[PDB]
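K.L.:
Pasting a structure here, questions to come.
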There are 4 protein chains.
Amino acid sequence: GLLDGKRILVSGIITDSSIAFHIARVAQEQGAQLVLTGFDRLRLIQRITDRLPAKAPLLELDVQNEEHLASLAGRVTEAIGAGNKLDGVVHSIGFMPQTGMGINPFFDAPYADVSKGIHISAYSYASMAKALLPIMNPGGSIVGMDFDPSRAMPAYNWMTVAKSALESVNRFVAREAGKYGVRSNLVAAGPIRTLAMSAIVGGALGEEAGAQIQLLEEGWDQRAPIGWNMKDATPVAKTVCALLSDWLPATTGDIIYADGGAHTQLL
Amino acid sequence: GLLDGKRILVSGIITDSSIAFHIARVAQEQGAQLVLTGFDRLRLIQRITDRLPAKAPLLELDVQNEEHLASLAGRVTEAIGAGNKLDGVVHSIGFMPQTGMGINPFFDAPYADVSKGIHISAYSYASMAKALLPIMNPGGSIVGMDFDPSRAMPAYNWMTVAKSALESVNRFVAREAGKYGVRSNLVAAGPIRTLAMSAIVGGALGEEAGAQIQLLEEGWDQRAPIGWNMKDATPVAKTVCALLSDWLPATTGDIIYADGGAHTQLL
Amino acid sequence: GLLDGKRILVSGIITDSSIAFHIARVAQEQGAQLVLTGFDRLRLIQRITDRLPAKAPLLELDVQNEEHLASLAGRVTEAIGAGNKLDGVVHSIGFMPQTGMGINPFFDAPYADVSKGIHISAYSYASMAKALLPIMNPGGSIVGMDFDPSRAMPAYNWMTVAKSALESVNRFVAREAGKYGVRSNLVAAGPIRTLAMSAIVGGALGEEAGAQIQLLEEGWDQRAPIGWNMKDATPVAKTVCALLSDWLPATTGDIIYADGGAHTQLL
Amino acid sequence: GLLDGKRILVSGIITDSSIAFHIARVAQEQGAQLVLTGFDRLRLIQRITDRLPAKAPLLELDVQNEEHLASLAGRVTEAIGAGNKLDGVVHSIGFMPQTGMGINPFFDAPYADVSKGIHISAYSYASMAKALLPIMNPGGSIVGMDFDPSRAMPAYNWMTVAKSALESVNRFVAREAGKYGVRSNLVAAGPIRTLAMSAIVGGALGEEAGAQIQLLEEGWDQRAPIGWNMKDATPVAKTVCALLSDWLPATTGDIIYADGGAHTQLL
Ligand SMILES: NC(=O)c1ccc[n+]([C@@H]2O[C@H](COP(=O)([O-])OP(=O)(O)OC[C@H]3O[C@@H](n4cnc5c(N)ncnc54)[C@H](O)[C@@H]3O)[C@@H](O)[C@H]2O)c1
Ligand SMILES: NC(=O)c1ccc[n+]([C@@H]2O[C@H](COP(=O)([O-])OP(=O)(O)OC[C@H]3O[C@@H](n4cnc5c(N)ncnc54)[C@H](O)[C@@H]3O)[C@@H](O)[C@H]2O)c1
Ligand SMILES: NC(=O)c1ccc[n+]([C@@H]2O[C@H](COP(=O)([O-])OP(=O)(O)OC[C@H]3O[C@@H](n4cnc5c(N)ncnc54)[C@H](O)[C@@H]3O)[C@@H](O)[C@H]2O)c1
Ligand SMILES: NC(=O)c1ccc[n+]([C@@H]2O[C@H](COP(=O)([O-])OP(=O)(O)OC[C@H]3O[C@@H](n4cnc5c(N)ncnc54)[C@H](O)[C@@H]3O)[C@@H](O)[C@H]2O)c1
Ligand SMILES: Cc1ccc(Cl)cc1NC(=O)[C@H]1CC(=O)N(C2CCCCC2)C1
Ligand SMILES: Cc1ccc(Cl)cc1NC(=O)[C@H]1CC(=O)N(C2CCCCC2)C1
Ligand SMILES: Cc1ccc(Cl)cc1NC(=O)[C@H]1CC(=O)N(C2CCCCC2)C1
Ligand SMILES: Cc1ccc(Cl)cc1NC(=O)[C@H]1CC(=O)N(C2CCCCC2)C1
């Protein structure tokens, strides 16, 4: 298997449609031994991850909780055994209050809300690296999930701004992680029809926002030279596993686009 | 003059070495009528701006103060006269707590501090646009100051992240400003030896940070095909005035590099 | 006027819809004294440029002709008078054989044809700089016309490749031009409905190619936060004049987007 | 093995220091069955490739020879057996006449020489795709070698321009290759001390050119957060194999940076 013998921490599972769920599944299919982290609804997350191919300990991690972050390495070590370290870390965490997305006007989002989104979606990539680098092996790999923010788009609003911040954080995390012989990269995925995204398309954050996302999805598959299936997270999960493997050893501070090639085409 | 008859708001003057001071001077030399905004030390700022070629009303604006922002358009209107609107707005505002820059480790900056920096340096570009767009004329221009954050660099740390966020905010502000017939752009300047920058080089945020910035400056002038003089803000001020003028009417959501061409050269 | 007293060479006029025609008109309105260069049909070009606001000498220049390039500086000097030099040069030249564009398959373009297109559209920017830099004043400006090639698009095919090459040539020309105190930049324009472009939309290079360009144009105005009028070259001409002026003195090796802001927006 | 059962064509071997030699070695270590192509010195190339872990047929291919390209698919089919197709193609071909590189002035390179370099280094990526796509399996992968040309640099001169053209060609090739279910990507490698590169450093294309490349190499390892070893092609070869594998299935028209992360860091 691609990840045989690797110990990998995967954050961000909340439903069976979470990108992290598919990352975890593919990593286990490829021989990785996982530790999972979940936010707030741990009973739910345990029941969800019961469906993964193999057993994996679940640890609580709210990335806005300083105590959780300060205890995290020790809790991971307890889970994988003293004297063992991680080979991989997956950050698949994102959040923006509803004022910061959808039809809610861009100018009307209070900074308190934007700040909460940037905390969870961008600063926490650095928070997790700080917490886990001391228990990572040389040759290891930190991977985060990104959505290409280099151009503005409808409805994504401040979440786009948070992703622009994350891309910058990643380049700095790479400097720190390099001291440990560890790589840091993001995977910029195309749109994936998770539960929350389906709810948005259905109008949860306003009708015109749903309409705009639907147009965005359609354009994506049209632009993608090999097409793009928003209902299939597996290609994205495979790409994360590629970055976790030994096969991209000279790539760091970087962004790998798992988007069907859409970002390379104007139309 | 390039800006004859234009009413322009300029924020960000705090010393005679502020980039905004030079923007204001050049804009006045080119016929613009200014309104100035200053943060906290208004007596100081008034004494500083007494040295500008012409009189300009000074208004208080702390961009973290919701009341200041809510009253700003009315205060500007009072200063320029009912029935008059602005043709231009200059955002020359930036701040990051010392934990977020210098030799202070990247991972050690508390989010409260980073958030304060992002508030002032990135979110406030949107805050000011929200406040002022309703009193801007079609054909008008909003300009912000940027430092190219597309690559990580030593010591700049979270301020780089804030600039990455600002570049994203600018692209969204352009969408809103377009509804008013108004352009929004950033000027990415090379390093300018302001008071604070000279203090950093002198070691105020740690010795190795000062050393690294000094190396950065030297490399900049070396890379720049037409050279780069860190002691001369005038080229930057001229570029801001170009964007405030009628001569770049089809440019918005964009970044103009006033950096000697350094970002186009590897070495 | 913005360009009062400046001596500027403008290449690329062939019809009254040429972008160069509008560049020349605006530059003359702003006080510039022009020298024009034309390819092959000089009687036609003279009759066309009779419609410009002021008289300007016309010189023959085929950029594939080594003798024309070797004699060009002396012929310009004769036209502007011994002891006078140019302050500006405008390259508004492009060509790709029909095999290299339209519905003709990308893989079917013979290299001889592609090479001819790259010669005229990219290498000639360096050819002209070589020829003219020795008779340019410090503070001068070389400007070329570009169409953003960072993403592939239908029908533009090898012309896109030639523009990618031109952007690279520009960054090297900036290194050479810097030795003379001269700037070199491109203006990346949105689509402009010139004679040839109208013919393409009308199906001259195949029906589906025309259809695709029409979709491209429509999308452009939709994406542009301030809109985009393909029938109006004046905004582009103004931008070229901005670069020819003294108001962007620290920009070189760079690309200024005169495209309504469309390239900053995904949709 | 990562590439078990895959039939892959590898071009560009000329010495045991060729990047293609290391690509071929790693691909064979991972179970790939190779077909090799060589230019001009086939006796030499056969003796060189005798050192690879396994036997691989060698075919002649001069990419400037239309007859070679027209016969190539049939010759490959003969080598791998009727009814078998390729899963992968590696383009590791580049050339620029000495007038187009080194201390020879940028402006002094004759177009005939530049054109020859662009033919071999950029157009041939499309030539090979045209030739081989009809005998490639769905899920297949075309990979080319790139050196990041987004910024100008000393001495690389017109080869940089050719790489800018190649990056554009790759985005179009991806459109064509998509019709076959095939991906097309480039790997942008850091500097590798091949025979020719060592000769350049030693002064073969002028003293100052050698000096500049040496400075470039040193800066590269300094900037790279995980370092960069110019004497080790294996990380680059592994990255090519990653792209040839099934593990990056949603990436096309793109560029993967195998450069130690140097391009993500300013200093
Ligand atoms: N869905 C897409 O279209 C798409 C596209 C590109 C990238 N991404 C990114 O992929 C990642 C995963 O998103 P997803 O689409 O799988 O949605 P998701 O809702 O399944 O995952 C988001 C995760 O963030 C977690 N989270 C929120 N607040 C947290 C906190 N305080 N502490 C810890 N975890 C917290 C949630 O519990 C959840 O597990 C995010 O970074 C998202 O931005 C998503
Ligand atoms: N100096 C450089 O090298 C350089 C390079 C590129 C860009 N820039 C940018 O140019 C802009 C101006 O910086 P500068 O170098 O002139 O330094 P400066 O210190 O003179 O200006 C920063 C300004 O921000 C103001 N400010 C801080 N907190 C504020 C608040 N709460 N509300 C309102 N204003 C507030 C300060 O009062 C000051 O006037 C900043 O955006 C900076 O990031 C500077
Ligand atoms: N029209 C658009 O949509 C558009 C958009 C962006 C950029 N541009 C660029 O603007 C420039 C001008 O194009 P245009 O649209 O005005 O079309 P145009 O046909 O009016 O101009 C092209 C010019 O190139 C000249 N030319 C061709 N071969 C030549 C040679 N051998 N020597 C000298 N001159 C030669 C032609 O005579 C003509 O004057 C080109 O670089 C084009 O790529 C055009
Ligand atoms: N060496 C580096 O520092 C470096 C860095 C990044 C990318 N690259 C790229 O990697 C690729 C391989 O270069 P390399 O460094 O291994 O050098 P190399 O000399 O070993 O390989 C270049 C190959 O191109 C072949 N070639 C030249 N003309 C040809 C023609 N007419 N038809 C077919 N093949 C022809 C040569 O025979 C040789 O096999 C090139 O694209 C190069 O630009 C090299
Ligand atoms: C592309 C786009 C446009 C507009 C809107 Cl409202 C949403 C999207 N898409 C998304 O929000 C996709 C991408 C993204 O970061 N998430 C996050 C998932 C976790 C909660 C915050 C949002 C889901
Ligand atoms: C380029 C660099 C590297 C490292 C450090 Cl510590 C500082 C700099 N440079 C600066 O901080 C320059 C650029 C910049 O945004 N400012 C801001 C000026 C206002 C207060 C916060 C910083 C001044
Ligand atoms: C954007 C696009 C797509 C497809 C096609 Cl066929 C044409 C265009 N557009 C153009 O060709 C525009 C842009 C451009 O470089 N020219 C050139 C004008 C001079 C002759 C060669 C083409 C005109
Ligand atoms: C980075 C740099 C700067 C200056 C010079 Cl002279 C050479 C280099 N480096 C190279 O030429 C490296 C990168 C590259 O494309 N090749 C090619 C190898 C095949 C023959 C043509 C050049 C080798």
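Using Swiss-Prot numbers, chain C covers 3-269, in order.
Header entry for method reads X-ray crystallography, 1.9 Å.
Cβ coordinates come from backbone N, Cα and C, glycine included.
Residues or ranges marked as NAD(+) binding site in Swiss-Prot: C:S20, C:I21, C:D64, C:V65, C:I95, C:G96, C:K165, C:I194. Marked as substrate binding site by Swiss-Prot on the basis of experimental evidence: C:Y158. Here the residue is the original one, but Swiss-Prot notes a mutagenesis experiment at this spot, C:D148 to G: Confers pyridomycin resistance. Has no impact on the susceptibility to isoniazid and moxifloxacin. 14-fold decrease in NADH affinity, while no effect on catalytic activity. For the mutagenesis experiment C:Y158 to F, the note given by Swiss-Prot reads: 24-fold decrease in catalytic activity while no effect on lipid substrate affinity. According to Swiss-Prot, the mutagenesis experiment C:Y158 to S carries the following note: No effect on catalytic activity. Swiss-Prot documents C:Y158 to A as a published mutagenesis change and attaches the note 1500-fold decrease in catalytic activity while no effect on lipid substrate affinity. Among the mutagenesis entries in Swiss-Prot is C:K165 to A or M, noted as: Loss of enzyme's ability to bind NADH. C:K165 to Q or R appears in Swiss-Prot as a mutagenesis experiment; the accompanying note says: No effect on the enzyme's catalytic ability or on its ability to bind NADH. For C:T266 to A, Swiss-Prot lists a mutagenesis experiment annotated as follows: No effect on catalytic activity. Loss of phosphorylation. Does not alter growth of M.tuberculosis.
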K.L.:
Measure from each Cβ of the recorded positions C:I21, C:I95, C:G96, C:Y158, C:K165, C:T266 to the Cβ atoms of chain A, and list in sequence order the residues where some distance is under 8 Å, or 'none'.
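P.N.:
So the ones by chain A are C:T266.
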K.L.:
DSSP secondary structure for C:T266 (mutagenesis position), reduced to helix/strand/coil, please.
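P.N.:
Where C:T266 (mutagenesis position) sits, the three-state DSSP reduction gives helix.
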K.L.:
Round to the nearest Å and give the CA-to-CA distance linking C:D64 (NAD(+) binding site) with C:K165 (mutagenesis position).
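P.N.:
If we compare the Cα positions of C:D64 (NAD(+) binding site) and C:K165 (mutagenesis position), the gap is 19 Å.
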K.L.:
Looking at Cβ-Cβ distances, which residues of the chain lie under 8 angstroms from C:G96 (NAD(+) binding site) while being 6 or more apart from it?
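P.N.:
Listed in sequence order: C:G14, C:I122, C:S123, C:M147, C:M161, C:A164.
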K.L.:
Non-local Cβ contacts of C:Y158 (mutagenesis position) (under 8 Å, 6 or more apart, same chain)?
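P.N.:
When sequence neighbours closer than 6 are ignored, C:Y158 (mutagenesis position) has C:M103, C:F149 within Cβ distance under 8 Å.
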K.L.:
Taking every protein chain in this structure into account, which of the recorded positions C:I95, C:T266 has the most other Cβ atoms within 10 Å of its Cβ?
P.N.:
C:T266
K.L.:
For the recorded positions C:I95, C:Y158, C:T266, which sit with their CB under 6 angstroms from an atom of ligand 7?
P.N.:
C:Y158
K.L.:
Could you state the whole-number distance in Å separating the C-alpha atoms of C:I21 (NAD(+) binding site) and C:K165 (mutagenesis position)?
P.N.:
16
K.L.:
According to DSSP, which of helix, strand or coil covers C:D148 (mutagenesis position)?
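P.N.:
Going by the DSSP assignment, C:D148 (mutagenesis position) falls within a strand, counted as strand.
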K.L.:
Using only the Cα atoms of C:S20, C:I21, C:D64, C:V65, C:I95, C:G96, C:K165, C:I194, which the record gives as binding NAD(+), return the largest interatomic distance in Å, rounded to a whole number.
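P.N.:
Greatest Cα-Cα span of the listed binding residues: 24 Å.
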K.L.:
Which recorded positions from the set C:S20, C:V65, C:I194, C:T266 come within 10 angstroms of C:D148 (mutagenesis position), judged by C-alpha positions?
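P.N.:
Hits: none.
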K.L.:
Identify, in sequence order, the recorded positions in C:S20, C:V65, C:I95, C:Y158, C:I194, C:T266 that approach chain B with a C-beta to C-beta distance under 8 Å; the answer is 'none' if none do.
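P.N.:
Listed recorded positions meeting the cut-off: C:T266.
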K.L.:
Which chain-mates of C:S20 (NAD(+) binding site) that are at least 6 residues away have a CB under 8 A from its CB, listed by sequence?
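P.N.:
In sequence order, C:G14, C:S94, C:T196 meet the Cβ cut-off.
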